[PDB]
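Novice: One structure is given below, represented as structure tokens, and several questions about it will come after.
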Amino acid sequence: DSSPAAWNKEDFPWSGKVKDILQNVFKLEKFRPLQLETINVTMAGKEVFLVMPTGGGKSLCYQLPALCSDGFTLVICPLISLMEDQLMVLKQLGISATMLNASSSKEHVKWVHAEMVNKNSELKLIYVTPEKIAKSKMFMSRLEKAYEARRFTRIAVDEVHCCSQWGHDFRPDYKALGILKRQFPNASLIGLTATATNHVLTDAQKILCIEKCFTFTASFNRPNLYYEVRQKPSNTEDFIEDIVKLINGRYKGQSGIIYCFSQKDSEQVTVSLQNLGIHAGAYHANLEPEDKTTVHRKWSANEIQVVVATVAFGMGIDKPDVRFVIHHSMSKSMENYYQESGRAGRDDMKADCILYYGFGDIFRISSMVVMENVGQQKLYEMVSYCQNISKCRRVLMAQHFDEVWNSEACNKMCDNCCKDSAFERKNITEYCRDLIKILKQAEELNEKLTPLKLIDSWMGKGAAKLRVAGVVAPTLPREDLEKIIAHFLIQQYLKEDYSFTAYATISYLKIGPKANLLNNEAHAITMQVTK
DNA sequence: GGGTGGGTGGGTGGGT
Ligand SMILES: Nc1ncnc2c1ncn2[C@@H]1O[C@H](COP(=O)(O)OP(=O)(O)O)[C@@H](O)[C@H]1O
Ligand SMILES: [K+]
Ligand SMILES: [K+]
Ligand SMILES: [Mg+2]
Ligand SMILES: [Zn+2]
């Protein structure tokens, strides 16, 4: 990674043009960090990689150089919805751009072939899928014609991490992308990513056939964000009631995002907020372009106070004054929580990132991520983050990214740093042994136990055929019992067993590998609790 | 409801 500070200047022959395009066309006041340096490197004909979180402004760094020189710019995008979002943004600004996919019509494809070789074409950005590069020789001929006529001089690889076989959502089409730099060397290539391991980025640089390439990585810590974990109520109605209470009592008239586990939860939370007077709008990638346009127009003009989105893909929400991000359910991974909560506070003002931790959300996500080879591990990391009540949230978050060393002070910007409290290590070893006895009783009865049935047997509820006479009621609230069960499952005293049924995958609880260590009577299991 | 209607339709429609 060569030093980007040498490029944070406007002494280049194109500096006036760059400033003109930034202020008069894009209607932005100031450059965000690493934007000017990456744009200057791209205009210098040098290859560059930009590791910037989602919502940071990665698109501008390749959209602006296109306007700073004659001709268009080729963009490689893996999804069509992303191309549509970029096209909507560019059409709102009056910039001529186009896209090509497998579902495009013949007349549109032929028009693109004509505009690529047109001398007086107004096109500046052409988004295409990698299949159009790999499985279209005619498009390759038109691309060569545009290269030889100096119709395009720069290439943008959105989600460049996909070129690596190690990167997320690797595409076999992405394997062939080295032909781009192999056939058109005079075109400066800029790769963009938000999820970037160092080895992954080096592998992508190898695949794209790039020898020297600057690599600019944005800062990890965001000093203006406040992180907090709250308990998710057992019912779904008091949850919306408390959400409305918070929104009206702390963020009255302030914009916000609500992330839901399922798209159905997103729609339901939208309906509940609307019935309770909160101006809400549902958003996800499955929306039609007309619905997306209407919700985005309502969001920009502040007609909608809260955008309720799904976590799976709802990533068209670009607004700098996001004052609060509320997670209806916990995120699937720590990387996902960082990327999803980072949407707030892009105006560098104080923002809140609240997460409601629910016991059932654990298993709801566990059943979903069963095919992922390491999904249970990331979900358990998220669970351990939620369980903690003393440790700083920034330390817990930085521990999950080995690629970054973050030593910035929290400065009372997390729930645990505040609330100056004192803690004990409550023993739960007898509770663990009682739960193990229940599991053995169920195992000899040839019945599988969901977490609900296990907690019902622990409390003395449910059907009496699942009972053990030696187990005493823990005389504790249900949320504390759920926390105790979660502590046992994380420490591998309990394990998850997945059953594949016709409607969905179900999660059951079984005796973990460490339960045998309970044979020692002196063995102790402790958990942090406030005094 | 019926499961010879199908699993991307969605479990929160309901009941198999
Ligand atoms: N210098 C800037 N100042 C203010 N807002 C910016 C700046 N650069 C980008 N933005 C805004 O940030 C939003 C999100 O950027 P986006 O294109 O989503 O980046 P990414 O490629 O990382 O997703 C855009 O809507 C854009 O208006
Ligand atoms: K049905
Ligand atoms: K059915
Ligand atoms: Mg993007
Ligand atoms: Zn802190």
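We number chain A the same way Swiss-Prot does; the residues here are 62-592, in that order.
Header lists the method as X-ray crystallography, 3.7 Å.
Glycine too: its Cβ is placed from the backbone N, Cα and C atoms.
Per Swiss-Prot, the features are:
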{"type": "ACT_SITE", "residues": "A:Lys119", "note": "active site"}
{"type": "BINDING", "residues": "A:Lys91, A:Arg93, A:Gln96, A:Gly116, A:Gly118, A:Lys119, A:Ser120", "note": "ATP binding site"}
{"type": "BINDING", "residues": "A:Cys453, A:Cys471, A:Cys475, A:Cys478", "note": "Zn(2+) binding site"}
{"type": "DOMAIN", "residues": "A:300-451", "note": "domain 'Helicase C-terminal'"}
{"type": "MUTAGEN", "residues": "A:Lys119 to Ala", "note": "Abrogates helicase activity"}
{"type": "MUTAGEN", "residues": "A:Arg528 to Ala", "note": "Reduced DNA unwinding and branch migration on Holliday junctions, small change in DNA annealing"}
{"type": "MUTAGEN", "residues": "A:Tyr564 to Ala", "note": "Nearly complete loss of DNA fork unwinding, retains ATPase activity (in a 49-616 residue fragment)"}
Novice: Out of A:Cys478, A:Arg528, A:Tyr564, which of these recorded positions is nearest A:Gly118 (ATP binding site) by C-alpha distance?
Specialist: A:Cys478
Novice: Where A:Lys119 (mutagenesis position) and A:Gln96 (ATP binding site) are concerned, what is their Cα separation in Å, rounded?
Specialist: 8
Novice: Can you give me the same-chain residues 6 or more apart in sequence from A:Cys453 (Zn(2+) binding site) with a CB-CB distance under 8 Å?
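Specialist: In sequence order, A:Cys471, A:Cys475, A:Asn477, A:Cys478 meet the Cβ cut-off.
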Novice: When the number of other CB atoms within 10 A of each residue's CB is tallied over all shown chains, which of the recorded positions A:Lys91, A:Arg93, A:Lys119, A:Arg528 has the maximum?
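Specialist: Compared across A:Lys91, A:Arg93, A:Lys119, A:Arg528, the most Cβ atoms within 10 Å surround A:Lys119.
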Novice: Going through the recorded positions A:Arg93, A:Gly118, A:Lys119, A:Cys475, A:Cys478, A:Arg528 in sequence order, which have a CB under 6 Å from an atom of ligand 2?
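Specialist: The ones that qualify number zero, so the answer is none.
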Novice: So how far apart do the ATP binders A:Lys91, A:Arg93, A:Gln96, A:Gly116, A:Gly118, A:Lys119, A:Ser120 get, largest Cα to Cα in Å?
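Specialist: Farthest Cα pair among residues binding ATP: 16 Å.
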Novice: Taking 8 Å from the centroid of the Cβ atoms of A:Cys453, A:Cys471, A:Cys475, A:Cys478 as the cut-off, which other residues in that chain fall inside it around the Zn(2+) site?
Specialist: A:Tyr288, A:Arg454, A:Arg455, A:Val456, A:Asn472, A:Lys473, A:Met474, A:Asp476, A:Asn477, A:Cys479
Novice: Take the Cβ of A:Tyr564 (mutagenesis position) and count every other Cβ within 10 Å, whichever protein chain it belongs to.
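Specialist: Other Cβ atoms within 10 Å of A:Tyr564 (mutagenesis position): 5.
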Novice: Taking DSSP three-state, what's A:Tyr564 (mutagenesis position) in: helix, strand or coil?
Specialist: coil
Novice: What is the one among the binding-site residues A:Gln96, A:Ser120 whose Cβ has the most other Cβ atoms less than or equal to 10 Å away?
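Specialist: Answer by Cβ density within 10 Å: A:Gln96.
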Novice: Please report how many Å separate the Cα atom of A:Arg93 (ATP binding site) from that of A:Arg528 (mutagenesis position), as a whole number.
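Specialist: So the Cα of A:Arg528 (mutagenesis position) lies 61 Å away from that of A:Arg93 (ATP binding site).
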Novice: I'd like to know which of the binding-site residues A:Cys471, A:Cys475, A:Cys478 has the most other Cβ atoms within 10 Å of its Cβ.
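Specialist: Output for this query is A:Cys475.
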Novice: Taking each of A:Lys91, A:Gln96, A:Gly116, A:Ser120 in turn, which of these binding-site residues have a Cα lying within 10 angstroms of the Cα of A:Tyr564 (mutagenesis position)?
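Specialist: Neighbours among binding-site residues: none.
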